[PDB]
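Below is one structure, written out as structure tokens; comments come after it.
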Amino acid sequence: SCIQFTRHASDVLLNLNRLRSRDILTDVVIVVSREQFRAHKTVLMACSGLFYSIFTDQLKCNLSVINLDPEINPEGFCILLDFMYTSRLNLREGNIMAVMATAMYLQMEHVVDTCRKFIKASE
Amino acid sequence: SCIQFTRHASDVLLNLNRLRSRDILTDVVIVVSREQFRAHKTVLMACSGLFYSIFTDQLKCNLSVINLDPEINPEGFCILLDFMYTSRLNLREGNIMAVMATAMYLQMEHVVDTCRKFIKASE
Amino acid sequence: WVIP
Amino acid sequence: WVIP
Ligand SMILES: CSc1ncc(Cl)c(Nc2ccc3c(c2)CC(=O)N3)n1
Ligand SMILES: CSc1ncc(Cl)c(Nc2ccc3c(c2)CC(=O)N3)n1
Ligand SMILES: [Cl-]
Ligand SMILES: [Cl-]
Ligand SMILES: [Cl-]
Ligand SMILES: [Cl-]
């Protein structure tokens, strides 16, 4: 018999992005080919199968720095981190391959699906 | 020129609630008249003007335990904490006064608004 | 607010 | 996915 507030989830995510932009309560640095990205472990886990696996690990859950595979492109990661905190994906002809490869590595199934569809349309 | 994934914010919140239910990466205990509630500081801040003020304070941001005012009802708090993580509010004739009082104290403007409207309809 |  |  609950009532539901339609905009609540969007409002929560908007506030989480405001905390990220002001670097409030960020608890991890993700290192991608020397570029560094500060974020909230919980948001990373909520969006990515890879971060979910990393931060549920009894040793890795305590790490303040995570280094990604050197094949990961920092721009592709940045676009995906922005998507995690906003639901908006900056998908362009010039970045689609790097975004898809990064989303496959991060295990972000819905992003992988839209990249596959956009690539299939161009062939 | 971004594309947007409609269900992303809802999916993020659903995963944050799964982490709460399994007590994963919870970093604060909220004490309400001896009852204890574990939660994520970022989610509390994203939902409440009171928690936002508390955890942006340079001394309080480091506290692992927060004690609420003794006038706060634990059931009212529990219903509001559930709403924070799900967008669903269990508003009933028997709890509406305690829920409204708790939402006013927590500074959850949209909850206060619906309680005021539901109370006005019953008079 | 809605009935979910 | 939509055009926001
Ligand atoms: C599976 S239970 C669960 N519970 C809590 C969290 Cl934080 C979580 N996240 C997560 C797991 C897998 C995947 C994603 C997020 C995005 C994706 O495409 N795959 N999962
Ligand atoms: C105002 S900028 C901002 N930036 C980040 C966060 Cl985490 C935040 N939360 C917050 C503040 C006030 C209120 C709420 C959340 C719910 C409500 O009714 N009032 N606000
Ligand atoms: Cl470390
Ligand atoms: Cl995704
Ligand atoms: Cl403490
Ligand atoms: Cl609210």
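Quick note: numbers on chain A are straight from Swiss-Prot, i.e. 7-129, in order.
Even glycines carry a Cβ here, placed using N, Cα and C.
Per Swiss-Prot, the feature domain 'BTB' maps to A:32-99; the stated evidence is sequence analysis.
Spatially close to A:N21 (mutagenesis position) yet at least six residues away along the chain is no residue at all, judged by Cβ distances under 8 angstroms. Among the mutagenesis entries in Swiss-Prot is A:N21 to K, noted as: Abolishes interaction with NCOR2 and HDAC2, no effect on interaction with CTBP1 and transcriptional autoinhibition; when associated with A-116 and 376-Q--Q-379.
Here Swiss-Prot describes A:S59 to A as a published mutagenesis experiment; the accompanying note says: Abolished ubiquitination by the SCF(FBXL17) complex. Proximity of A:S59 (mutagenesis position) to non-local residues of its own chain (separation of 6 or more, Cβ distance below 8 Å) is seen for A:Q113, given in sequence order.
Under its mutagenesis annotations, Swiss-Prot gives A:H116 to A the following note: Abolishes interaction with NCOR2 and HDAC2, no effect on interaction with CTBP1 and transcriptional autoinhibition; when associated with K-21 and 376-Q--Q-379. Within 10 Å of the Cβ of A:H116 (mutagenesis position) there are 16 other Cβ atoms, across all protein chains.
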Listed mutagenesis positions adjacent to ligand 5, that is, members of A:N21, A:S59, A:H116 whose C-beta is under 6 A away:
none
DSSP helix/strand/coil residue counts for the domain 'BTB' (A:32-99):
30 helix, 15 strand, 23 coil
